[PDB]
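A.B. asks: Have a look at this one before I ask anything.
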Amino acid sequence: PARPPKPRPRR
Amino acid sequence: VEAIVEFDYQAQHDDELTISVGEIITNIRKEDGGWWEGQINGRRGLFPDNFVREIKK
Amino acid sequence: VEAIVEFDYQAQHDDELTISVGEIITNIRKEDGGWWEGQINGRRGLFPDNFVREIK
Ligand code: NA
Ligand code: NA
């Protein structure tokens, strides 16, 4: 159970 | 280009697409940067690519 | 296996690795899900893989 992934910043 | 949602994601901008685990995303337009544009039955929008898997054939 | 930070990340957990653009991440061991374990300086921890580029 991996933690929730993170979206790449809006750049 | 189609894909299926692996992880849920809630839009944070009016131009983002809220996707949920399982849904198929269509009319997908790639682009580097971590964000793709596509549609899921309802709305179209920018969703995070690492949260979905691209379908084959 | 090493990489260089593309986006900044503030570790939000005791077991997370805080990274900064340009930093060289090494001894990285991969694992599906969006998080990798690597090292910067003497610090090691988990960081989001889509936040760094794997060096060729
Ligand atoms: Na993906
Ligand atoms: Na990466």
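Going by Swiss-Prot, the residues shown for chain A are 902-912, listed in order.
Quick check of the header: X-ray crystallography, 2.0 Å.
In case you wondered, yes, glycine gets a Cβ from its N, Cα and C as well.
So Swiss-Prot lists these for the protein:
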MUTAGEN   A:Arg904 to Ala  No effect on interaction with CD2AP. Reduced interaction with SH3KBP1. Strongly reduced interaction with SH3KBP1; when associated with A-911
MUTAGEN   A:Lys907 to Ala  No effect on interaction with SH3KBP1. Reduced interaction with CD2AP. Strongly reduced interaction with CD2AP; when associated with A-911
MUTAGEN   A:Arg911 to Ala  Reduced interaction with CD2AP and with SH3KBP1. Strongly reduced interaction with CD2AP; when associated with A-907. Strongly reduced interaction with SH3KBP1; when associated with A-904
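Give me the structural setting of these features: burial, nearby parts and distances.
C.D. replies: Within the same chain, no residue at least 6 positions away from A:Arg904 (mutagenesis position) has a Cβ under 8 Å from its Cβ.
For A:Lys907 (mutagenesis position), no same-chain residue lying six or more positions away in sequence has a CB closer than 8 A to its CB.
Over all protein chains present, the Cβ of A:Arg911 (mutagenesis position) has 13 other Cβ atoms lying within 10 Å.
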A.B. asks: What subset of the mutagenesis positions A:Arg904, A:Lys907, A:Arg911 has a Cβ sitting under 8 Å from a Cβ of chain C?
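C.D. replies: Out of A:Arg904, A:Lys907, A:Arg911, A:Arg904, A:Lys907 lie under 8 Å of chain C.
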